[PDB]
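First up is the structure itself, then whatever we jot down about it.
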Amino acid sequence: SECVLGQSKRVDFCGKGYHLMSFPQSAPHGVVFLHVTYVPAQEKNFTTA
Amino acid sequence: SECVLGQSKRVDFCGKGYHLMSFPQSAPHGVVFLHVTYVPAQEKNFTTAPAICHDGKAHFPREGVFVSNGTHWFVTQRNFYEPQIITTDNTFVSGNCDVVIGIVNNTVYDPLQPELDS
Amino acid sequence: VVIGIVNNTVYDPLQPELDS
Amino acid sequence: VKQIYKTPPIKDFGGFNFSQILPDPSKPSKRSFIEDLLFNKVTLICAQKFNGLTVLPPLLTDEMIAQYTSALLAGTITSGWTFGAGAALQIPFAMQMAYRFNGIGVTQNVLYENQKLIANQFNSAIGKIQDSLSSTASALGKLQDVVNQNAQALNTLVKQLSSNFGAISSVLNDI
Amino acid sequence: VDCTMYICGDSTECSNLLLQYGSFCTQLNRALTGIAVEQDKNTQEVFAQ
Amino acid sequence: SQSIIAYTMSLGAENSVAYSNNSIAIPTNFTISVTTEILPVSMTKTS
Ligand SMILES: *[C@@H]1O[C@H](CO)[C@@H](O)[C@H](O)[C@H]1NC(C)=O
Ligand SMILES: *[C@@H]1O[C@H](CO)[C@@H](O)[C@H](O)[C@H]1NC(C)=O
Ligand SMILES: *[C@@H]1O[C@H](CO)[C@@H](O)[C@H](O)[C@H]1NC(C)=O
Ligand SMILES: *[C@@H]1O[C@H](CO)[C@@H](O)[C@H](O)[C@H]1NC(C)=O
């Protein structure tokens, strides 16, 4: 309901980190989720105010 | 705690589709919830474009989408039909038109012109 | 009131077109 | 989902490749490319007939589950989350990614300029699942463990008939 | 809990007689081991995030 | 001539939505429905 049919505002519920979407995949006596999330990279040391 | 005590953004949890509110009702060894939903209807599809080019700079709809009825272009929220003229007040600019793909050339109206009289 | 506020210039988009 | 959605053959998603997830008519079954690997990896099977044991086939066959999954896939691709709350209003995937970027807190521009790299990264990440699943047999751990637990429980129940529980013999006819 | 020790203990006649009850002790030991493993599993899931 | 049939259950309706990169569907008249939900709370306090 949340990961696939919408964007989950929760954290670490749909994949790792900020959630984008999930493409469901079936399996014998189960289901496999292709969680898609947003992961930042290349941090810097900028000053703020 | 979510459907009744507040508004829930969860999908198909407090109601099928966009949830609005809920009204609990007493039942014997149970709870009857009168959830209130919000389902869009009366579908209609138009042409669109990701960005808009005015003078070599790419425009984006900010909080809406670029649509058009074939004669006039408009900026409206994706969830409702509220067309508005492409203006800087509801449009933000970043980058040039070359990088963007699918950008459609159009003119962005300036709300300052009416006030620049006299 | 603000603590740690830094001083820096802020530009006005309407300054070039202020003249009527 | 109350309706079975489908993806038009054009599949003009602006570089986003859904072959691994969408149905693959080439294979004998309509399940997606990934689905085949999962089913093969997951699959004391079909060896319980004596002692009155019987197994009821599931109401929703594997083909029906695959069809439901394909319908959900098609709804998610074109209509995004709109079909999960009402009419299936199609939106381009290139712009659906931008719409979602807004929800997390990223402006649509970032994508509007980086769409090529974003689509390439999405394809690589989704496309890398095949190799990870093939080279790792523990990716299907939960289903394998539950199936093995059920199988061993059934085997123990069957074997319990071989114990006399203090009786002279374990066979009623012999007794 | 050691099923054989708990039911019988050091005695050998009781241990021999208990073999007539199939593999109940094995099932109980397996269940206890599963619960013990699940305890650490929950601890790790809750804390090791 | 009513009787009992044995068929393959339909997996819901079939609706293929036209999808193109240059087309977007936006609603114009929303509707509001009421979704009733039932959930048991407790059993009888039998002893
Ligand atoms: C960032 O700067 C701080 C102090 O200015 C320093 O302690 C830290 O190591 C720096 N980190 C990186 C990744 O440059
Ligand atoms: C999309 O537009 C076409 C015409 O361009 C129309 O026939 C069709 O019904 C529309 N579909 C939706 C879901 O708006
Ligand atoms: C949409 O698809 C058509 C043909 O299917 C193509 O000519 C057009 O360039 C596509 N739109 C964009 C923005 O590339
Ligand atoms: C930040 O830390 C520096 C070093 O301790 C100090 O001199 C300065 O007053 C601090 N400013 C604020 C706003 O806390």
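What you see of chain D is 785-827, 849-980, where the numbers are those given in Swiss-Prot.
For this deposited structure, the header notes the method as electron microscopy, 2.9 Å.
Note: Cβ is positioned from N, Cα and C throughout, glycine not excepted.
What Swiss-Prot notes for the natural variant D:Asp796 to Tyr is this: In strain: 19B/501Y, Omicron/BA.1, Omicron/BA.2, Omicron/BA.2.12.1, Omicron/BA.2.75, Omicron/BA.4, Omicron/BA.5, Omicron/BQ.1.1, Omicron/XBB.1.5, Omicron/EG.5.1. Looking at Swiss-Prot, the entry for natural variant D:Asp796 to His says: In strain: B.1.1.318. What Swiss-Prot notes for the natural variant D:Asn856 to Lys is this: In strain: Omicron/BA.1. Among the natural variants in Swiss-Prot, D:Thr859 to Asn has the note: In strain: Lambda/C.37. The residue drawn here is the original one. Among the sequence features in Swiss-Prot, the natural variant D:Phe888 to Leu is noted as follows: In strain: Eta/B.1.525. Listed in Swiss-Prot is the natural variant D:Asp950 to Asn, annotated as follows: In strain: Delta/B.1.617.2, Mu/B.1.621. Here Swiss-Prot describes D:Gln954 to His as a natural variant; the accompanying note says: In strain: Omicron/BA.1, Omicron/BA.2, Omicron/BA.2.12.1, Omicron/BA.2.75, Omicron/BA.4, Omicron/BA.5, Omicron/BQ.1.1, Omicron/XBB.1.5, Omicron/EG.5.1. The note that Swiss-Prot attaches to the natural variant D:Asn969 to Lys is: In strain: Omicron/BA.1, Omicron/BA.2, Omicron/BA.2.12.1, Omicron/BA.2.75, Omicron/BA.4, Omicron/BA.5, Omicron/BQ.1.1, Omicron/XBB.1.5, Omicron/EG.5.1.
Filtering of the variant positions D:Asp796, D:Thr859, D:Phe888, D:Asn969 by Cβ separation from chain E (threshold: under 8 Å) yields D:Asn969, ordered along the sequence. The two recorded residues, D:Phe888 (variant position) and D:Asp796 (variant position), have Cα atoms 20 Å apart. Geometry remark: D:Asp950 (variant position) versus D:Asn856 (variant position), CA distance 25 Å. D:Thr859 (variant position) falls outside any helix or strand according to DSSP and counts as coil.
Ranked by CA distance from D:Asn969 (variant position), the variant positions D:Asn856, D:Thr859, D:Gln954 have D:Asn856 at the top as the closest. Under the DSSP three-state reduction, D:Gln954 (variant position) is assigned to helix. Taking CA atoms as the reference points, D:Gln954 (variant position) and D:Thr859 (variant position) are 17 Å apart. With a cut-off of under 6 Å between the Cβ and any atom of ligand 3, the variant positions D:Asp796, D:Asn856, D:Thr859, D:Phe888, D:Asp950, D:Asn969 reduce to D:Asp796. Comparing D:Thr859 (variant position) with D:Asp796 (variant position), their Cα atoms are 48 Å apart once rounded. Contacting chain F by the Cβ rule (under 8 Å between Cβ atoms), the variant positions D:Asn856, D:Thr859, D:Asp950, D:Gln954, D:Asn969 reduce to an empty set. In this structure, D:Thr859 is the one among the variant positions D:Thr859, D:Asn969 with the smallest number of other Cβ atoms inside 10 Å of its Cβ. D:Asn856 (variant position) sits 57 Å from D:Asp796 (variant position), taking the Cα positions as reference. Minimal Cβ crowding within 10 Å, among the variant positions D:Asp796, D:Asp950, is found at D:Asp950.
Counting every protein chain shown, the Cβ of D:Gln954 (variant position) has 12 other Cβ atoms within 10 Å. For the recorded site, D:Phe888 (variant position), the DSSP three-state label reads helix.
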